[PDB]
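Right, one structure below, let's go through it.
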Amino acid sequence: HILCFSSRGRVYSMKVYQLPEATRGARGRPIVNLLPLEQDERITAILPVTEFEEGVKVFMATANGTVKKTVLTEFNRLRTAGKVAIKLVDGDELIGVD
Amino acid sequence: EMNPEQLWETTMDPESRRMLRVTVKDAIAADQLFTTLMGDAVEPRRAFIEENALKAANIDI
Amino acid sequence: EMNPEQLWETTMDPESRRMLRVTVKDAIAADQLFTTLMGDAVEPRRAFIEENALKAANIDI
Amino acid sequence: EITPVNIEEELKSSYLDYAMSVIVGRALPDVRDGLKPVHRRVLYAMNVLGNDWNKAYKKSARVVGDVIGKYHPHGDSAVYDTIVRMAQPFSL
Amino acid sequence: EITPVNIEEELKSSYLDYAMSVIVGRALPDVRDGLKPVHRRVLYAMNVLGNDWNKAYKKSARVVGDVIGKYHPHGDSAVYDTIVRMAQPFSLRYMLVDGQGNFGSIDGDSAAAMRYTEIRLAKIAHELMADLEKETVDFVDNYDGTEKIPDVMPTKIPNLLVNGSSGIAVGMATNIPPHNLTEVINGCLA
Amino acid sequence: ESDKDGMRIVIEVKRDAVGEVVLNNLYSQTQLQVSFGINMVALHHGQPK
Amino acid sequence: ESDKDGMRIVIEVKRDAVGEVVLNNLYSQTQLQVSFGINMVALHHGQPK
Amino acid sequence: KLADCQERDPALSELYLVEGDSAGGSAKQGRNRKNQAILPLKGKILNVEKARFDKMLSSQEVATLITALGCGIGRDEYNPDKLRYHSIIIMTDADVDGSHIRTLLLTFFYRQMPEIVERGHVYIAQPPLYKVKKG
Amino acid sequence: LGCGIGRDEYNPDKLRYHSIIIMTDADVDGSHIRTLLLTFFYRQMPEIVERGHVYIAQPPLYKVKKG
DNA sequence: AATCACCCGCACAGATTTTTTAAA
DNA sequence: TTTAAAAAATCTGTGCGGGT
DNA sequence: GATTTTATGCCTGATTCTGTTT
DNA sequence: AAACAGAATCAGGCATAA
Ligand SMILES: COc1c(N2C[C@@H]3CCCN[C@@H]3C2)c(F)cc2c(=O)c(C(=O)O)cn(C3CC3)c12
Ligand SMILES: [Mg+2]
Ligand SMILES: [Mg+2]
């Protein structure tokens, strides 16, 4: 599973093999065809997940030294449009998630 | 299969024709009969046919 | 009245078909013949039909 | 396999064939009885069927089928149109 | 003179007449030979004409004319459509009519008009009408009382199972798939 | 491409797909698989049964 | 107004005219008078004549 | 396809509904064109008990019948006082396929125009079946 | 045919098939139709005829069998 | 000589209406 | 406390074969 | 079960060009 | 300098065919 964090704290879920497959010399495909992002909304961090179990938490580390902890079970089911997972301020971005 | 003269003189001449006039008697059973015989549901129609035409004819006592 | 397989195997197969190819020989007689046979005036057509179908057939030696 | 042919000879032969066939066998009457081939064939078929003037009537489809299937190698609607005209009091 | 009538009685009588006629005489097959009335009349007419499996073909118009002029009082286009279906190898498991000409294709093409084609009986169709002249079945009257038609065929083939059937009536319908002849014979012997 | 050897229909799949998935979708959405409801009714002694 | 007795067509004359002029105009302009061209051609010994 | 009459008083006129084209032509040829009208029906008619209102409005046979009657339909402009004929007569064959058409027409008249039936404007014809002759 | 018509837009180099075959019945009406088609081709498209693109088919008439 | 519209029962894919449920 | 998205639950065409 | 377009010859009514006159 | 007679052209209808 793939968890995508955008520039506004949005979270989306996806499978790895659903991504475009190409060769070494190929350019790629625009990710806008796969996620309903904004015109200037871009991913900044990806957290692979094997399966959901227990009630373990997800530690989120952003820029400017901000921390946050949330329960994983909130991300067990997601719609086409993601739900806000963190209230960011100004030009603060998630850089590390585990 | 009839010539026009025969058709006129047997059915359309007011001097020697016979007809029927349609009237309504109850107006509360007519709705039920029309709904049963001309409606979308099939099972009431099948039951009506089976009860009337099939079994009642075999025993006219 | 022919089955499709018979039609193919007798007429449309390139390895068994026989055909004719159309050519023009004189190009000055063709115009007159077309005008006489397919034109609007009836008298030349009738005369041509009579000459080529009665005298040249019933009389010969 | 492929044989050349001149256009004039083909045109002449084909048109003469069609014209003679139409003149002698479709559209003109005979001076002795005054009938065209289709009238003669229809009358002969009705005579063979036993469709006399003091017996019961017969369906038109049966007569048309016999005529088309034994004597006249053409379509069946024009045959019925021909039969219809021979029974109208304002035509004959 | 004018006499009155109630609407309920008229409705009931007319609809019962139509329903019973359609159920018993147009759309369902008999369990003994597996044929509808139109199939039986077509086969009987072809048998009377002398249209055998080892003789020359005959034009379809002649057969249709005989059928609708002596036995079947309906239109002719539907009769021709019925005859066409009995000769297509992709419709019947064992065909009953032998055709000469353009009779359609599995691709969805239509058949030619009846002024172009020819037909005759198939070899297996002679086993459906065996011993017909030795008083083995009953005969009934036509719509005029001038001809006679068999009531059922004295068949040697279990036609209903090996060819199937499908028809729509008032209040009921049928749908039967075709089978294989050898297996049905073995089952009958068992 | 059907011919005298028998029926033959050719469908070509892109490089960004799998043949099995499109085959299953064709089974589901077109008449490459149909249902047949059996209903055995016939006339016995002049009565439906 | 045709009926079983026979054919009957009724044409109404205006109050300011005589019937004869109208009748002659109808003869000249409508199909109340037609021409029949006679041309007797038939087959004699297999030939037209 | 309507063959009208010459009388202008609706209380002295008749309208015939005939089953087919051949019978329609036969009726047109041998009528009294002073006060009798003919309207032929082709094929079987819609069942207005199993269909919806817009489907009934978009069918051409029903539309022509409604136009010929002249009362209007829809329970919003339906005025039974503008009927163009005071006698409606149904004439079909004497077989089992005429009973079906009779039932369909009766269903239409009863479901859509109750007042016409209540006032007694609908009739049914009785053609003969046999003919005998001895000399 | 795909060549145009009118001698003002007629270009005989746009022909979509290089073989044109006429197939009719073996009776008199087939002969009439053949004459009509030949008239059309000769009067309206002479270059097609002059380049030998027109053919005539020849089907059989009888079939015999013994065993 | 091809094309056009209904009746009659049954099975199913696709389009509309109500009803619930997680996000601001 | 709204309020857009699932999600179920109803409707709606269509074609098979003898007839008009 | 209605409507729809061609061939083939002869006759007519309606419309469109062409030279003439007031 | 337009009218106006005379001539030429064009459709449509009739019974068997595709
Ligand atoms: C004119 O009636 C028919 C129609 N139509 C009826 C519709 C409403 C009126 C306007 N015409 C349409 C087309 C049709 F489509 C098919 C057939 C038809 O196949 C047929 C037959 O014997 O095979 C017979 N008939 C007539 C005996 C009913 C058909
Ligand atoms: Mg015709
Ligand atoms: Mg039909």
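Residues displayed in chain H correspond, in order, to Swiss-Prot positions 406-540.
Cβ coordinates come from backbone N, Cα and C, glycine included.
Feature annotations, reproduced from Swiss-Prot:
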type	residues	note
DOMAIN	H:418-533	domain 'Toprim'
BINDING	H:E424, H:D498	Mg(2+) 1 binding site
VARIANT	H:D426 to N	In nal-24, nal-102, nal-103, nal-107, nal-108, nal-111, nal-114, en-2 and en-5 mutants; resistant to nalidixic acid and to enoxacin
MUTAGEN	H:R436 to S	Cannot be made, suggesting it is lethal. This is temperature-sensitive in S.typhimurium, but not lethal
VARIANT	H:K447 to E	In nal-31, nal-109, nal-115 and nal-120 mutants; resistant to nalidixic acid
MUTAGEN	H:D498 to A or N	Strongly reduced DNA supercoiling and relaxation activity. Reduces ATP hydrolysis in response to DNA binding, but has only minor effect on the basal rate of ATP hydrolysis
BINDING	H:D498, H:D500	Mg(2+) 2 binding site
MUTAGEN	H:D500 to A	Strongly reduced DNA supercoiling and relaxation activity. Reduces ATP hydrolysis in response to DNA binding, but has only minor effect on the basal rate of ATP hydrolysis
MUTAGEN	H:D502 to C or H	Alters metal-dependency of ATP-independent DNA relaxation, prefers Mn(2+) and Co(2+) over wild-type Mg(2+)
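Sequence features annotated in Swiss-Prot and their locations in the structure.
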residue : record                : Cβ neighbours (10 Å)
H:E424  : Mg(2+) 1 binding site : 19
H:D426  : variant position      : 12
H:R436  : mutagenesis position  : 21
H:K447  : variant position      : 12
H:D498  : mutagenesis position  : 15
H:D500  : mutagenesis position  : 13
H:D502  : mutagenesis position  : 14
(request) Taking a cut-off of under 6 Å between Cβ and any atom of ligand 1, tell me which of the recorded positions H:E424, H:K447, H:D500 pass. (result) H:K447
(message) I'd like to know which recorded positions lie near chain B: of H:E424, H:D426, H:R436, H:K447, H:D498, H:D500, which have a CB under 8 A from one of its CB atoms?
(response) H:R436
(message) So among H:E424, H:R436, H:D500, H:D502, all listed as recorded positions, which is physically nearest to H:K447 (variant position)? Use the C-alpha atoms.
(response) H:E424
(request) Using H:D500 (mutagenesis position) as the reference point, find which of the recorded positions H:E424, H:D426, H:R436 has the shortest Cα-to-Cα distance to it. (result) H:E424
(message) Rank aside, I only need the closest one: which of the recorded positions H:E424, H:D426, H:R436 has its C-alpha nearest to that of H:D502 (mutagenesis position)?
(response) H:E424
(message) Roughly how many Å lie between the Cα atoms of H:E424 (Mg(2+) 1 binding site) and H:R436 (mutagenesis position), rounded to a whole value?
(response) 16
(request) Pop the Cα-Cα gap between H:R436 (mutagenesis position) and H:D498 (mutagenesis position) into the table, whole Å please. (result) 18
(request) Could you measure between H:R436 (mutagenesis position) and H:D426 (variant position) for me? Cα positions, answer in whole angstrom. (result) 15
